[PDB]
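J.: Below you'll find the structure I mean.
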Amino acid sequence: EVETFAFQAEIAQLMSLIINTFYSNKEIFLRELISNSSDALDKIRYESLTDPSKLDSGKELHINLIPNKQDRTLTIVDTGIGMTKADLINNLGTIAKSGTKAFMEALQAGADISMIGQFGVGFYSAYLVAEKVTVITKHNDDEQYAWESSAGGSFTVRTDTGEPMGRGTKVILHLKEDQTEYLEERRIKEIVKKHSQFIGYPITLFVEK
Ligand SMILES: CC(C)(C)c1ccc(C(=O)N2CCCC2)s1
Ligand SMILES: CC(C)(C)c1ccc(C(=O)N2CCCC2)s1
């Protein structure tokens, strides 16, 4: 059972701006997604202090970067708090509405796209390099879900029958044909060292066949 939802008008507008604006400094997408993963790991770590049973779904707090040239995907995996169905459909988009409008105002005043994270909508920077984004996520209080959008004003949510995850979030970036540099090991290392050097969780860059 696949449900299709329309983005809020403000978010669809932000997504089209990110897709259509000429902006060469695309590499900042990885810093934003890694920062999102770090925040989610901070969250489950905090909650586990007063309820250690919240780590029964996985004690390890880490971030994995997994490129796949065969599928032309870059996957960012974390074992953070994860997102409920309500997060995916309603809550996160509701927060992102004010941050979007503020970010658009700043862009008209002289700001640039790399400052998107200061407005809390850094996830959407994924569409600088991805034609489609799939988000697999599992929160302790809900089932495993798959969120997906190729932009165009709509996204889908379904119950995920893939491999069980334990807890956390997988962001699968289906890269644009001309953005395959972000599948190369030395390019990913360079970006992580430049923008994510002090993340307080182990970041493992997987290597391919
Ligand atoms: C896909 C969308 C827009 C719902 C997301 C916003 C932030 C996400 C994220 O990386 N995490 C949130 C907590 C788990 C890690 S996913
Ligand atoms: C991405 C953004 C900024 C819209 C978020 C809202 C709530 C987030 C979160 O980490 N939690 C969800 C579980 C409680 C803490 S992240």
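Heads up, chain A uses Swiss-Prot numbers, so what you see runs 16-224.
Recorded method for this deposit: X-ray crystallography, 1.8 Å.
Cβ coordinates are placed from backbone N, Cα and C, and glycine is handled just like the others.
Features from Swiss-Prot:
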- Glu47 to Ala: Strong ATP-binding. Strong interaction with HSF1, HIF1A, ERBB2, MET, KEAP1 and RHOBTB2. No effect on interaction with TSC1 (MUTAGEN)
- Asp93 to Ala: Impaired ATP-binding. Strong interaction with HIF1A, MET, KEAP1 and RHOBTB2. Loss of interaction with HSF1 and ERBB2. Los of interaction with TSC1 (MUTAGEN)
- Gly97 to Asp: Abolishes ATPase activity (MUTAGEN)
J.: Could you check the mutagenesis positions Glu47, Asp93, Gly97 and say which one's CB has the fewest neighbouring CB atoms inside 10 Å?
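T.: So among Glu47, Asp93, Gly97, the mutagenesis positions given, the one with the fewest Cβ atoms within 10 Å is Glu47.
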J.: Once the DSSP letters are reduced so that anything not helix or strand counts as coil, what is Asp93 (mutagenesis position)?
T.: strand
